[PDB]
Amino acid sequence: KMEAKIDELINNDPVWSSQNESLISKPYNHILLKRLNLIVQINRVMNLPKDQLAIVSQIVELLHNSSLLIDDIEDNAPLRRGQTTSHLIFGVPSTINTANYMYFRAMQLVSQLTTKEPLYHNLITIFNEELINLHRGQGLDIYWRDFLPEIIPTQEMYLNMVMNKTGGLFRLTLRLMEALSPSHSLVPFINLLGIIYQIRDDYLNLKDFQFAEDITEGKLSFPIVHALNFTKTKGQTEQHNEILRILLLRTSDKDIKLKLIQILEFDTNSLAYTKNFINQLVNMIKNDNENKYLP
Amino acid sequence: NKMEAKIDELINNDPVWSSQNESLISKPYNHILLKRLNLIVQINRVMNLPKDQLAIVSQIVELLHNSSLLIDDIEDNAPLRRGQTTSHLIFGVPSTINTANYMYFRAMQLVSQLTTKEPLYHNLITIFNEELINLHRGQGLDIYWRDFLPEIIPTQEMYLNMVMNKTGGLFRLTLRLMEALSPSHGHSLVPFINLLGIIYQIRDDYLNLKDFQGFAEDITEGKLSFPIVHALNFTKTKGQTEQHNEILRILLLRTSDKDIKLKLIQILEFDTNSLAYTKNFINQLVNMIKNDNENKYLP
Ligand SMILES: CC(C)=CCC/C(C)=C/CC/C(C)=C/CSP(=O)(O)OP(=O)(O)O
Ligand SMILES: CC(C)=CCC/C(C)=C/CC/C(C)=C/CSP(=O)(O)OP(=O)(O)O
Ligand SMILES: C=C(C)CCOP(=O)(O)OP(=O)(O)O
Ligand SMILES: C=C(C)CCOP(=O)(O)OP(=O)(O)O
Ligand SMILES: [Mg+2]
Ligand SMILES: [Mg+2]
Ligand SMILES: [Mg+2]
Ligand SMILES: [Mg+2]
């Protein structure tokens with residue numbers, strides 16, 4: 001009877017049940033109890049039909065939530081949107097696998113946006129290209145952090161890193177939408193929005209504390225990049241080294257975290273230099289009277 | 001206004017990526033390379049893809065398999081792979097996950113160098129997508145059963161389904177890509193490749209302990225391997241309560257103590273007779289192929 005069961009098995013597609021699907025989805029569902037608006041809004045110009053716009057939205061939602069699951073493991077984050085990160089509940093093993101599984105489920109949804117073989121290819125190429133960019137950006141962010149102080153990035157290296165890491169999903173959402181549109185490309189505008197988005201995230205992480213987790217993580221955030229480069233240039237060796245020492249401590253010590261922020265506030269004035277940089281990027285749009293970036 | 005021109009030149013160009021940066025993030029992958037082409041070569045005696053196309057299928061499968069291992073070793077807390085220190089322990093779990101995930105997309109990107117025919121490309125991508133989904137399903141079950149033990153004690157049937165997904169995934173991927181590219185051949189060889197993946201996994205599980213009675217790292221990992229699955233079901237079934245619980249206890253210690261690992265192996269050897277059951281089960285599967293004159297599995 002043994003041979004018979006093996007025969008049945010190898011001749012059928014692999015078995016997968018609804019219950020199993022549930023087991024593997026747990027780390028993902030956990031983060032769901034936590035961007036669409038932007039798609040809505042941009043559609044007032046792309047006017048994709050609603051059921052197709054929904055799939056796009058579902059694809060962006062899978063990639064985004066899955067990327068955070070992985071990012072929190074990569075950043076040793078204890079919290080995300082006020083709750084315990086999934087890896088601390090389901091373990092790093094299941095969370096990595098679930099997140100990665102969701103990347104491929106998102107991919108499968110791509111083949112359901114169209115049956116037109118020419119267009120499908122483009123949708124897949126876009127998906128593939130931006131996922132590649134996302135990992136390149138994320139890899140560099142991680143590399144600088146984990147090899148510190150081997151390489152201290154410049155503002156320009158940081159901006160290119162951000163174009164990959166944060167612009168990736170913004171560009172993916174948008175490029176899909178433009179290729180599907182039944183009706184000037186908006187990628188430049190979405191690139192700039194991604195950059196603004198990331199620098200703002202980096203700024204707020206320190207400003208709402210002054211958790212300041214970026215310090216505990218030892219992240220080469222926009223203000224840290226500024227401060228490190230500012231002290232190096234003004235030959236303020238000791239402050240330069242003090243910033244590195246605190247980042248390398250990977251500390252959760254509130255007093256130490258505060259010490260580093262005061263360095264950026266009083267010494268380099270990096271927080272105020274960032275605030276101004278963000279405003280300078282937003283003004284590039286507030287003053288886009290020629291509508292060169294805006295629609 | 002120069003910063004503005006700078007911001008303007010950037011957002012209006014593709015993101016910048018150097019070969020230097022490509023090397024820096026490829027470290028985890030390059031390390032595992034220092035450690036498959038035969039089975040592809042044989043099957044091609046049947047499929048006959050031109051050599052240049054067969055070399056791309058090969059690079060794809062090589063990228064997926066290697067990246068798969070990088071990830072698997074993090075998931076299994078493995079200190080060694082092919083006799084060498086695991087990449088996550090050298091470059092860290094963060095870079096290793098990211099790099100392995102990056103290589104999954106590099107592999108996907110290669111699917112396009114295989115054809116210029118749109119209908120076929122679409123099929124190659126679907127196969128790629130399908131089996132990667134299958135791989136993650138099996139791997140997800142292997143991991144859940146282990147980290148949540150004893151929430152679920154898988155039966156022999158459940159383990160085989162998990163392995164059909166987990167190990168048979170890459171085998172089927174490679175074969176389905178080749179069958180779809182073949183310009184040449186008979187009944188699909190999928191059932192045979194499924195059997196090969198199943199025999200392959202059970203052998204991996206078996207050897208992992210028989211070579212200790214290697215370092216029986218599957219025990220330290222707490223893996224619901226084929227012999228362990230037999231032992232846990234056999235004990236429940238035979239009323240060996242204390243033994244059933246002791247198997248669970250050892251698995252949950254995640255121990256590196258060789259005597260404790262050795263006690264467990266001898267429990268499988270003399271008490272549940274799981275090692276012999278597995279050896280014989282392997283033979284019986286191998287016998288389904290060898291005793292195949294009507295070629296219902298083999299080409
Ligand atoms: C599927 C997909 C989009 C990408 C795949 C590769 C990955 C994981 C990219 C990272 C994407 C994200 C959310 C980056 C922000 S890290 P951060 O600096 O924002 O850390 P934080 O958001 O502040 O916690
Ligand atoms: C991209 C791809 C191929 C798969 C994606 C999903 C993954 C990571 C599947 C895992 C497949 C492998 C190599 C498992 C080995 S654990 P084991 O029980 O086989 O023991 P081992 O470490 O291999 O000896
Ligand atoms: C990964 C970064 C930098 C932010 C992504 O969007 P948000 O994280 O700010 O939005 P939600 O996940 O809270 O929905
Ligand atoms: C169960 C899996 C996937 C690994 C088994 O050994 P491999 O066939 O992977 O051997 P090498 O990759 O080390 O050559
Ligand atoms: Mg993070
Ligand atoms: Mg991060
Ligand atoms: Mg393993
Ligand atoms: Mg494993």
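If you go along the chain as it appears here, the first residue is 1 and each next one adds 1.
Even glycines carry a Cβ here, placed using N, Cα and C.
In three-state terms derived from DSSP, B:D72 (Mg(2+) 2 binding site) belongs to a helical segment. The Cβ of B:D72 (Mg(2+) 2 binding site) has B:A78, B:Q139 as same-chain neighbours under 8 Å, each 6 or more residues away in sequence. Marked as Mg(2+) 2 binding site by Swiss-Prot: B:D72, B:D76.
Residues or ranges marked as Mg(2+) 1 binding site in Swiss-Prot (evidence: experimental evidence): B:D72, B:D76.
Here Swiss-Prot describes B:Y104 to A (Swiss-Prot position 107) as a published mutagenesis experiment; the accompanying note says: Reduced affinity for isopentenyl diphosphate (IPP). Within the same chain, the residues at least 6 positions away from B:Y104 (mutagenesis position) whose Cβ sits under 8 Å from its Cβ are B:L63, B:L64, B:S67, B:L132, listed in sequence order.
When secondary structure is read from DSSP and collapsed to three states, B:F105 (mutagenesis position) falls in the helix class. Around B:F105 (mutagenesis position), no same-chain residue six or more apart in sequence has its CB under 8 Å from its CB. Swiss-Prot documents B:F105 to A (Swiss-Prot position 108) as a published mutagenesis change and attaches the note Reduced affinity for isopentenyl diphosphate (IPP).
One entry in Swiss-Prot concerns the mutagenesis experiment B:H136 to A (Swiss-Prot position 139). Its note says: Reduced affinity for isopentenyl diphosphate (IPP). Its Cβ placed at the centre, B:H136 (mutagenesis position) has 24 other Cβ atoms within 10 Å.
Across the unmodelled segment of 5 residues, the C-alpha atoms of B:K35 and B:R36 are separated by 13 Å. With respect to ligand 7, the recorded positions B:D72, B:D76, B:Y104 contribute B:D72, B:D76 as residues with a C-beta closer than 6 angstroms to one of its atoms, given in sequence order. Chain A comes within the C-beta cut-off of under 8 angstroms for the following of the recorded positions B:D72, B:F105, B:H136: B:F105, B:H136.
On the backbone, the CA of B:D76 (Mg(2+) 2 binding site) and the CA of B:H136 (mutagenesis position) stand 14 Å apart. In this structure, the recorded positions that sit close to ligand 8, with a C-beta under 6 angstroms from any of its atoms, are B:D72, B:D76, chosen from B:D72, B:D76, B:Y104, B:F105.
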